[PDB]
Amino acid sequence: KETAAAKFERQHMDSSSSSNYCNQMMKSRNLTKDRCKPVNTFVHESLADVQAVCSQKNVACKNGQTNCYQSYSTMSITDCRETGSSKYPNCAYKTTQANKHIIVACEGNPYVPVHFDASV
């Protein structure tokens, strides 16, 4: 079973944009298999910097758990949002670049992000 941490890296880490960035990324990260994942965020900071968020500002998660953390600094991210006319299997996304604080849920040993809660 893919760990939650590994799933977080697959769905949300791209440390490495074109208007087609989201179309290609959502495909390459297996987020267009079976369904078009409607909304997704990729974070372009180093894995180390994102993992460090687990030592930054403790905040409540959307689901009410208390293991969420807001990055002290803004981070370079890309929001991928499925277009109003996107129809599986031809998943189409609008790519929007931004610099925002990220909120992630952290868990496990090592204590790392396991869920992307929001950008603010």
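By the numbers in Swiss-Prot, the shown part of chain A spans 27-42, 47-150.
Per the header of the entry, the method used was X-ray crystallography, 1.7 Å.
Cβ from N, Cα, C; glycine included.
Listed features, source Swiss-Prot:
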- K33, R36, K67, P68, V69, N70, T71, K92, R111: substrate binding site (BINDING)
- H38 to A: Loss of activity (MUTAGEN)
- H38: active site, proton acceptor (ACT_SITE)
- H145 to A: Loss of activity (MUTAGEN)
- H145: active site, proton donor (ACT_SITE)
Spatial neighbours of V69 (substrate binding site) that are distant in sequence (at least 6 apart) but have CB under 8 A:
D109, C110, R111, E112
Distance in angstrom, CA of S42 to CA of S47, with 4 unmodelled residues intervening:
11
How far apart, in angstrom, are the most distant Cα atoms among the substrate-binding residues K33, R36, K67, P68, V69, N70, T71, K92, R111?
21
Integer Å distance between the CA atoms belonging to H38 (mutagenesis position) and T71 (substrate binding site):
6
Nearest-integer angstrom distance between the alpha carbons (Cα) of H145 (mutagenesis position) and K33 (substrate binding site):
8
To see if you understand the setup: which same-chain residues, six or more apart in sequence, place their Cβ under 8 Å from that of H38 (mutagenesis position)?
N70, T71, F72, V73, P143, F146
Per 10 Å Cβ neighbour count, which of the recorded positions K33, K67, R111, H145 ranks highest?
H145
